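Below you'll find the structure, written out as structure tokens, and then a few comments.
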Amino acid sequence: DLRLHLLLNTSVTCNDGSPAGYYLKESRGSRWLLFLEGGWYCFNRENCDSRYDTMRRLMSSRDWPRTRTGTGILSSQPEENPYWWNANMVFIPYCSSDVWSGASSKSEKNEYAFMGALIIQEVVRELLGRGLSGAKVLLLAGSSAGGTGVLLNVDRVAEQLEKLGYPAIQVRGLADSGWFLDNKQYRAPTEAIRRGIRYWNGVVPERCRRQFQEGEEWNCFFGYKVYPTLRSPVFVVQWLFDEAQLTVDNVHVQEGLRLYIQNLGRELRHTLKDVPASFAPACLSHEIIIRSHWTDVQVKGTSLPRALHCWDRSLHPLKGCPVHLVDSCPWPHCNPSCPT
Ligand SMILES: *[C@@H]1O[C@H](CO)[C@@H](O)[C@H](O)[C@H]1NC(C)=O
Ligand SMILES: CCC(=O)Nc1nc(C)cs1
Ligand SMILES: CCC(=O)Nc1nc(C)cs1
């Protein structure tokens, strides 16, 4: 079990002004995994009000429980988590509705606070006094909106630790199910994100901002565009036929739809050709890393926990221990190990 700590700086808040926080389980014999929860987002007063009625735990800490159980990559049992398992474990709840990009407080002009980028910085800050100062690796991981959040924030964490005087901590990223395409729909994300950035005062990585310039920062929310601007090592996990991608594409089988689905998989595979650390199975699904049975899926005979271990070794190719694992077969569940 991981134990809740609300942020000591109570000006760093969830949407409704309640304090943000993190859940922690220390492992004193180990030198850190910080995981970003996902859960869509909201981009105007009306749709944020709706989310506050029926998804309030994603906008407030008032009802959070005192503990949570670590699962998947957050599990401390080697049977469930062959990778790491002995690491210090941190789960950061998503309560900012801003894909972890916001830097704006609640005020007389703002009904809600959007502080995702500042929540991450404050968590890292308060952890340094609880043992993070002695770390050798900090892995910033996340699923869905949290996976996009890794891409937007990993280099800022590295810069923060350098400026605070901790140059020996190696910061790395693991982005799960947050690598989306701004593609043609079958019957939109780009417009919703463009409006969100204005509403949230959203921030993107500096090198990506300088490429796309004012008004075009929405481009940096799309993995294949922001990834080449990043300096920290990042491992990318993405289903080739992601259910959230298909949902925004208005897909819920005749020739037209067959060709659309096959072209989606081919496009995703193309965007990963130059990503040396990646795991991309040919399955229709969504998310992976915090599921208890995350060890079952294999690409070309290699599981995700093994691929991550091989990545660790590469950061010290390796005989029989690969890190670039992308299916080439063209239809959902052509890989027999896909989740049932
Ligand atoms: C609390 O966080 C805010 C936002 O980052 C910052 O401006 C302020 O200085 C912090 N306060 C303290 C006491 O650290
Ligand atoms: C919130 C996760 C999701 O389904 N969609 C996202 N789209 C972008 C562009 C970031 S997160
Ligand atoms: C990167 C060189 C290499 O093979 N690394 C190794 N790591 C272990 C754990 C044994 S050898």
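Swiss-Prot numbering applies to chain A: residues 88-118, 120-275, 286-350, 356-419, 428-451, in that order.
How was it done? The header gives X-ray crystallography, 1.5 Å.
Note: Cβ is positioned from N, Cα and C throughout, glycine not excepted.
What Swiss-Prot lists as active site, charge relay system is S232 (among others). Long-range Cβ contacts of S232 (mutagenesis position) within its own chain (separation 6+, distance under 8 Å): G126, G127, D264, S265, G266, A342, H389, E390.
Taken from Swiss-Prot, the feature active site, charge relay system covers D340 (among others). The number of other CB atoms found within 10 A of the CB of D340 (active site, charge relay system), across every protein chain shown, is 25.
Annotated active site, charge relay system per Swiss-Prot: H389 (among others), in sequence order.
Listed in Swiss-Prot is the mutagenesis experiment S232 to A, annotated as follows: Abolishes enzyme activity. Unable to mediate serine depalmitoleoylation of WNT proteins.
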